[PDB]
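Q: I'd like to ask some things about the structure below.
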Amino acid sequence: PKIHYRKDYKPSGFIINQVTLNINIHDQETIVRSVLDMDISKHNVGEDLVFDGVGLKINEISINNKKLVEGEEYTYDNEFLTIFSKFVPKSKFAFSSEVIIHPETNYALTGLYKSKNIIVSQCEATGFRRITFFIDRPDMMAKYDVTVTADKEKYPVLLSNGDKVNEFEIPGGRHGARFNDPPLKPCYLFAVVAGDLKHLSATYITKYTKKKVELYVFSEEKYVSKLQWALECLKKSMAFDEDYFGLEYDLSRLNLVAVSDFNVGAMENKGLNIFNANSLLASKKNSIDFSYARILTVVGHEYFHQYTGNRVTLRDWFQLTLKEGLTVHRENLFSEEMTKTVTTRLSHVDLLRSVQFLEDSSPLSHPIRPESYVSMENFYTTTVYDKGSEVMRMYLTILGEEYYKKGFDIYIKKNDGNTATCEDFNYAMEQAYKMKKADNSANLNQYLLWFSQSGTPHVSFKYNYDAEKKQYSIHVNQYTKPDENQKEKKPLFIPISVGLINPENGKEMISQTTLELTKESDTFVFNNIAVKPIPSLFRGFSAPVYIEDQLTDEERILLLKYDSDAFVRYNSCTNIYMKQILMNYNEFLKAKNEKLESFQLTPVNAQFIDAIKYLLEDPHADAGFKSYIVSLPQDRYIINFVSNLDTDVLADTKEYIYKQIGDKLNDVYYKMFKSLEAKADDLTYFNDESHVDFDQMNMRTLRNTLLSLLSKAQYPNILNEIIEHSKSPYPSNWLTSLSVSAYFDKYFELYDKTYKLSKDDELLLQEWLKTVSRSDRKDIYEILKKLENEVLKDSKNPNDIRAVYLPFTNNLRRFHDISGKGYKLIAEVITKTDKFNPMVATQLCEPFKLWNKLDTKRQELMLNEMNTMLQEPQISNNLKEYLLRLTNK
Ligand SMILES: N=C(N)c1ccc([C@H](N)P(=O)(O)O)cc1
Ligand SMILES: [Mg+2]
Ligand SMILES: [Mg+2]
Ligand SMILES: [Zn+2]
């Protein structure tokens, strides 16, 4: 396997100016004819002309309409086509080829492939070379002219980029359409779609130039009534980009297309965005609530790429975070603004601190701009995306909205229509930073360490208050643990949004303030502080760091009750829970280790319990927020703080803490579950396809969270509530009725009822699978085997595979069974999957990312499975490289 290093970037010694494609789709094969109008660049040195091309069957290749001779004038090895330089022209020339590919049997879902009865392409990052020969890298910009032909009755709708310029009948019941797209683009943005597609459409008129834009959303006929919310989300996305950024869509049409088989959420391809059906389609009847926010965020994300990926391009794939982390940042601003709920930002933080922190302390840790890769298919990571988004969001925290907007415009204005690197972004923010600080000595040079340095910084605090002097000091330290990528870690530029809360009346004591920590430590002093404050630190989660607030639980309770910032309130709660978790974990571990016949557990802080009750009972507090405070921190967040974590001891710790709080609050939880029903389950708008109320869905999350707490606690007669819940029209409710019924004899009756409600909608059935897979069942292994035999079977749909096995891997007691049978089961599924879809096989490795953080027995069991997979003679390059890096080989 070749290793690509970021420092080795050099421009191609060739130019491709024009691509002209003819893609002829037949039932047993697709013939692709391509003519590339090419040139020799100023960088050329008489080298062999080398095209990427993977899995292609050559019929013929030519230069200048002269057929080339295999062996004598070219070699092809199923990966690279080499045309020896003696046969390569020295001025403008045409390369042409005709190859055969087979989308029908393309189950890896990259290149051209068939999803149910739709043919669709997926080119990012290196799929275009699976379609035809090309210099398949994002700095090769070309014009595209694409003709598609196919059976008219099977494929009446043909789409590609640009303007449809011609449509034409072909003998034998076939038809064609030609699409010309004059603006330059990289090949990873080419797309083609052919299918019996149905649609909804609307016209959008842009804010400034008043241009009409036609919006089409497409799916197979069965699901066309689930397209309306996506169309609404698209309108919202366009308006947001206009409103916040002043940016208007440049083209006359935008197509969104849903397909059933897709490796990730969706893909921006210029004017032709293609989506996993689960991130485009929803209805109130056939979708769980989470689908609504998911579609808004993925539609927004792909729309925002139209500037941040599509009009300002990436020079090379090492700059991926510049398009992805910037677009996730824009997508997160948009969602926060559309949902208007504080839980939107909290949910982003929750994801970073569980999944991305776990990645950044694992053997796979990498900075958001890595120095090397082997597999581009494994470069699309929570680090590159979600820590990149926090890095891009820190610019806004530092600058504020006016100067951030100014600097963003500087970047867009200067790099619209060219490639770019992370430095150019940083330069643009710096110009805004000089303008903010009003001095041109000021720079963001140190900021660049956020791109290059791996690992999560740790930020810790000590405090001093002089009551006579009215003088308050915050002493701050930062530390990043050395790792494989830097032995010596340098201090980062860390912005710390802070408030000072008067603990007597709950009031802010200072104006908005963001501390700029730029050294390994600093002391920030504040005068005229009338009383000793409680500090509100990292408001909004203002940098991607481990926060060690060193506050007492009494101070944390005060913040939870009285602070103005949702994140700090939640983080204070989280810190109270972590202190409690680590204490009980250690008490349980000592008892197991010492084989104690009796021992004590530290109970949960009574005043913390009272503060939770105070918040739950407050009719003006937010239901979404309330759902966060009654939930312990995620298991993958906890693991960052325990060595050799024993998953059974953690499971007993959680069980103790939940029962401690439940023994005090379950009557409160019951009462709320009942009083919330009317508003949470309100049907007034159930038949209004465009009316989406995030606050109401947050009430359902709270009722469903409370119902789960009550069911695990076998609260008196709660089964009555569970059965009544099963009859709700909302799938979030009736699927919750399935999971919480696990603790009763009614489980299999609800399994059957809900299966019947789910089985005739492809996506709802996948949600039902997830609900079953995650059910807290002692017979969970037998239940998986029933799903395999009765529902999943031989499906190669990644949504089905992931739905059956991923939720199960979060089952702390059972997935981590000490026999290793859970690790064995997932490894078998990875290996089976890897035979046809290496990308999804790698995704299914996720449970193994924390292998080296568990107790020594479980480290050994997981390592044994990883080593078994690595020994498979037929292992993909993708899977092999991932498992080699994960196991530190
Ligand atoms: N290699 C892939 N699986 C892949 C990676 C990224 C993308 C898109 N960039 P996205 O960030 O959904 O917009 C689409 C597909
Ligand atoms: Mg008072
Ligand atoms: Mg299917
Ligand atoms: Zn993206």
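We're sticking with Swiss-Prot numbering for chain A, so the shown stretch reads 196-1084, in order.
The header says X-ray crystallography, 1.9 Å.
In case you wondered, yes, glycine gets a Cβ from its N, Cα and C as well.
Here's the feature list from Swiss-Prot:
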- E497: active site, proton acceptor (ACT_SITE)
- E319, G460, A461, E463: peptide binding site (BINDING)
- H496, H500, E519: Zn(2+) binding site (BINDING)
- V459 to P: Severely affects substrate specificity. No effect on Zn(2+) binding (MUTAGEN)
Q: Tell me the Cα distance separating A461 (peptide binding site) from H500 (Zn(2+) binding site), rounded to the nearest angstrom.
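A: Their Cα atoms are separated by 11 Å.
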Q: Below 8 Å Cβ to Cβ and six or more residues apart, same chain only. Which residues does that give for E497 (active site, proton acceptor)?
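A: Non-local contacts for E497 (active site, proton acceptor): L451, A461, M462, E463, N468, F470.
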Q: List the same-chain residues at least 6 positions away in sequence whose Cβ sits under 8 Å from the Cβ of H496 (Zn(2+) binding site), in sequence order, or say none.
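A: In sequence order, the residues whose Cβ lies under 8 Å from that of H496 (Zn(2+) binding site) (at least 6 apart) are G460, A461, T522, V523, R525, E526.
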Q: For the recorded peptide site formed by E319, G460, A461, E463, name the remaining residues of the chain with Cβ within 8 Å of the site's Cβ center, in chain order.
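A: In sequence order, the nearby non-listed residues are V459, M462, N468, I469, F470, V493, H496, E497, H500.
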Q: Which residues of the same chain, at least 6 positions away in sequence, have a Cβ lying under 8 Å from the Cβ of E319 (peptide binding site)?
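A: In sequence order, the residues whose Cβ lies under 8 Å from that of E319 (peptide binding site) (at least 6 apart) are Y383, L384, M462.
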Q: Grab the peptide binding residues from the record (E319, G460, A461, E463) and give me their largest CA-CA distance in Å.
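A: That value is 13 Å for the farthest Cα pair.
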Q: What is the one among the recorded positions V459, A461 whose Cβ has the most other Cβ atoms less than or equal to 10 Å away?
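A: Its Cβ has the most other Cβ atoms within 10 Å: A461.
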Q: Can you count the other CB atoms that lie within 10 A of the CB of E519 (Zn(2+) binding site)?
A: 25
Q: In which DSSP state, out of helix, strand and coil, do we find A461 (peptide binding site)?
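A: Where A461 (peptide binding site) sits, the three-state DSSP reduction gives strand.
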Q: Between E519 (Zn(2+) binding site) and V459 (mutagenesis position), how many Å separate their Cα atoms?
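A: The separation of the Cα atoms works out to 14 Å.
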Q: Among the binding-site residues listed here, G460, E463, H500, whose Cβ has the fewest other Cβ atoms inside 10 Å?
A: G460
Q: Among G460, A461, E519, which binding-site residues lie by ligand 4, judged by Cβ under 6 Å to any atom?
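A: Cβ under 6 Å from ligand 4: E519.
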